[PDB]
Amino acid sequence: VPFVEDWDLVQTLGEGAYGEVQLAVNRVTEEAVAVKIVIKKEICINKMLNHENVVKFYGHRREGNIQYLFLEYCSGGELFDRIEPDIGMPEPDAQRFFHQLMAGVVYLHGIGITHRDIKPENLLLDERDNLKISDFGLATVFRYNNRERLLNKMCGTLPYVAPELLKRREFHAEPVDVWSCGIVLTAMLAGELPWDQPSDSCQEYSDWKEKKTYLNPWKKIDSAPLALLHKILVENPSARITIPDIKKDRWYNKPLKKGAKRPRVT
Ligand SMILES: O[C@H]1CC[C@H](NCc2ccc3c(c2)Cc2c-3n[nH]c2-c2ccoc2)CC1
C-alpha cells in the first residue's frame, strides 16, 4: 500500500536530556505513535519488552546522527497530571494504578530488568486509563543466566531513590524499584513528596524513621494504605517487603473501585 510508511509529526509530547518525544500520525491509517528523537542499551532493552503495563516498542531507525524510537502513544498522558498538589487523588484510583504498576514491575523483574527511575512523570496512561511504564534510558539487566548482579551505579531521581543507593557501595536492584513504587503511592494519596532525599540529614526522613505519622504527608493517608507504606519505606533493603508480599497486603486486596462505567438503560 503506498504512503503507509509516512508519518506526520503533529505535536511535542515531552522533552528529555536526549531531545524530544513527538506525536506521529500515519498518513494512510491515521494511527498515532510516539516518536523519541535522540541509546544503544535503551533500544536493546525495549526489544525484550512485551507486557500490557509496559510502553510498546514498534521499532527504530537511524537517520545519520539522529536515532528515532517508535513507541506507544498514551493519550491519557502522565500519572503526574492526575495527582492534585497537596491532595492526591481518590484512594480507589490510586489502588487501581498501584495494582497496574505492580504488574509492570513484576514483569520487568521476572525478565531480569530494573527500570531504576520509577516516578509519576514516567508512568503513562492510555485511553482507558491503563498505566504503562515508560523510558528505559536508565534501565539495566540485573539477572543474566539466572545469576544476580549487584548494582553500584547511582541513578534515578533523589525524592524517589532508596536510602541504600546513598549509603552503600553495592545493593540489590529489586528493593530499589519497590521503594520508588512506595514514593509513587505516597504522591498519589497525599499529593506531595515526603522528603528531598532519604538521608539522616533530612528532617522529614528522620521524622518518618521516628514514626511521626501525625505530620504531613502521612496524616492525609488512611491507616490501611499507610500500614503498607510502613512495610515499603523500610531503610534496610533486606527487611523491606517484596512484591509477592505486597500482593498479600490488606489494603492491596481491599475492594474499593467499581469497574469502568458501562452504558445502561432502565
Ligand atoms: O502542552 C501540554 C500537552 C502535551 C504534553 N503531553 C504530555 C504527554 C502526553 C503523552 C505522552 C507523553 C507526554 C510521553 C509519551 C506519551 N505517549 N507516549 C509517550 C512515550 C514516551 C516514551 O515512550 C512513549 C504536556 C504539555
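Using the numbering of Swiss-Prot, the residues shown for chain A are 3-40, 52-279, in order.
Heads up, header says this was done by X-ray crystallography, 2.2 Å.
Including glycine, each Cβ sits where the backbone N, Cα and C put it.
Swiss-Prot annotations:
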- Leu15, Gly16, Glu17, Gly18, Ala19, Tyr20, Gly21, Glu22, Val23, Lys38: ATP binding site (BINDING)
- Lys38 to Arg: Abolishes kinase activity (MUTAGEN)
- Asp130 to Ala: Abolishes kinase activity (MUTAGEN)
- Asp130: active site, proton acceptor (ACT_SITE)
- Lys132 to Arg: Strong reduction of chromatin-associated CHK1 ubiquitination (MUTAGEN)
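All features noted in Swiss-Prot, drawn onto the structure.
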residue : record               : Cβ within 10 Å
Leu15   : ATP binding site     : 18
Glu17   : ATP binding site     : 9
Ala19   : ATP binding site     : 6
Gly21   : ATP binding site     : 13
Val23   : ATP binding site     : 20
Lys38   : mutagenesis position : 26
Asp130  : mutagenesis position : 20
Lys132  : mutagenesis position : 20
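Taking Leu15, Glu17, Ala19, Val23, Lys132 as the candidate recorded positions, the subset whose CB lies under 6 angstroms from any atom of ligand 1 consists of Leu15, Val23. The mutagenesis positions listed here (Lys38, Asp130, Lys132) include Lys38 as those with a Cα within 10 A of the Cα of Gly21 (ATP binding site).
Each residue contributes its Cα atom, and for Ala19 (ATP binding site) and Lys38 (mutagenesis position) these two points are 12 Å apart. Residues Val40 and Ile52 bracket an unmodelled region of 11 residues, and their Cα atoms lie at a distance of 8 Å. For the pair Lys132 (mutagenesis position) and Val23 (ATP binding site), the C-alpha distance works out to 18 angstrom. One way to see the shell of the ATP site is to take the Cβ centroid of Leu15, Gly16, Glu17, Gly18, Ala19, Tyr20, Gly21, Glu22, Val23, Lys38; the remaining same-chain residues with a Cβ within 8 Å of it are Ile39, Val40.
Put simply, the two farthest-apart Cα atoms among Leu15, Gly16, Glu17, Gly18, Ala19, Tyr20, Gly21, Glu22, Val23, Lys38, the recorded binders of ATP, are 14 Å from each other. Taking only the Cα positions, the spacing between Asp130 (mutagenesis position) and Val23 (ATP binding site) is 18 angstrom. Rounded to the nearest whole angstrom, the C-alpha distance between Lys38 (mutagenesis position) and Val23 (ATP binding site) is 5.
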